Amino acid sequence: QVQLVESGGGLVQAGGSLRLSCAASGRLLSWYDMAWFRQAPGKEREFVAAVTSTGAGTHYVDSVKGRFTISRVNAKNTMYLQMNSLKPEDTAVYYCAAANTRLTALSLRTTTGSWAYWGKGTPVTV
Amino acid sequence: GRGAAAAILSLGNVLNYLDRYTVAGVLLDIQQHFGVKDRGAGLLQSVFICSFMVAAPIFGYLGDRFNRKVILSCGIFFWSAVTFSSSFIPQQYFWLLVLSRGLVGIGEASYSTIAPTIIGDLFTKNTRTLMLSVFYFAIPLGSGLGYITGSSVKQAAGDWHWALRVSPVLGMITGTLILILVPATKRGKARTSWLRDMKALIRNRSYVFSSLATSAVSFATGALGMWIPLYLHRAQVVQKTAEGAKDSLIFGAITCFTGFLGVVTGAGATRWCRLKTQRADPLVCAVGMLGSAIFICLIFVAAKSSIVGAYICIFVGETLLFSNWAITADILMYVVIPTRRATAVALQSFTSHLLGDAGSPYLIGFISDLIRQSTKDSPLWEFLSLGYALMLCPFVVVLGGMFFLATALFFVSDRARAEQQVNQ
């Protein structure tokens, strides 16, 4: 019974700084590993970043390292993702996803099938 | 084709836990038959548990080398035969009964460390979880049936020996089934790995406190389940009303019903408390510990008044104490990474048996003897001494509660450490 709300998405200047926020209100967020996916118009859902329950384990994509920083505040049940130096390929529809916490290698669970919870998804244009 | 095997294994586990506690329900008679002090009564259970914990890792390793069905069938027959032979020991020879209890412990350890692997191999789904729940729900039912069988057989045959005869025969009818209807499932450096796992788990904080808490729980459960029927019989003796098979019958029925109710209530409380904080699993357990303690001491103040008040306290304390069984496994699996989970489970079981159930009955008997030797000999003094000795149980319960509280304090930090190590 967890529902995710995305915010902070929209048309931005090329190479500008942006922040994306995912809010969970249905149940306590300290029990879920979260992630962000991007659906491209000409492609399918693609993995972007993921964070575990506490926030001590984060996983990215090799093409996004050093540019995006993902964090979370479990007190307010809000996950944030700061994106800087936006490349034109970053234009896509971002979906926040949550899954029940599991002690598995976060680098291994990028299959868009493990995440049983999804959000509306906001579009971002570079 | 596999459900029959699961049913037979569940019945075998029922028989296992019925035979394990059959001694307790007739323990008083044994102490009367051999004419020994309470130290020997404690020694029976202590030696049983010590042999169990010594033999458990060996059988756990051995179950991956040869045919599991063969080992299981051999162990069931071995322990059944040992129990049947012990049922004819002469009165003068007491230590032979203790040796038989040790052999029974080895045999039961084989079954307990083998059967769950077979059940896990048979099914791979939520049906596997359902089968495991059915198998592990046989523990309180088996203990209650063991108490009831011992008491009723002593009542009906007028001799305690027949109790030690009832369980093995069924095991024979069980054993053949294991060799016949149980299918053979073809499913599937160590020292250094174990040493590294132990070195890593020592540095872990919440795991150690959880192990101490479950050791305290095992201590309380073993001591109480061993000495409560004898204490109630002594109280009835000192009571003005003159009487104790019915006492053991009531205790066994309450044990089974409270085990079921407590497991269900603990699971439900964990489910309902997970929605408020992430530290729900330890804290709830801590509450249960406190919930037991305030009630356990209650019986030691209410035993001299009436039996009904004692049984009410037994019911409530059993429920609140048994509430922790389901939650302890989740507490363990939440912190330790899957690479070291098997070693963590083995070491936690070893430590819980060692620091807990291994010495609890013998320690209680030793305390009772020390208190009794310095005081006048009388049945009232026997009952009071046993009560004062069992008074050490709620103290350990409260210590375990504090350990659970510490586990709750370090829960999030250890979870973060575990996730960081997994992702590193």
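Quick note: numbers on chain B are straight from Swiss-Prot, i.e. 100-287, 297-351, 359-539, in order.
Placement of Cβ uses the backbone N, Cα and C atoms for every residue, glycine included.
The note that Swiss-Prot attaches to the published mutagenesis B:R200 to S is: Loss of function; does not rescue the cardia bifida phenotype in the morpholino knockdown in zebrafish. Around the Cβ of B:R200 (mutagenesis position), 24 further Cβ atoms fall within 10 Å across all displayed protein chains.
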Distance bridged by 7 unmodelled residues (Cα of B:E351 to Cα of B:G359, Å):
7
Between B:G287 and B:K297 there are 9 residues with no coordinates. Please give the Cα separation in whole Å.
18
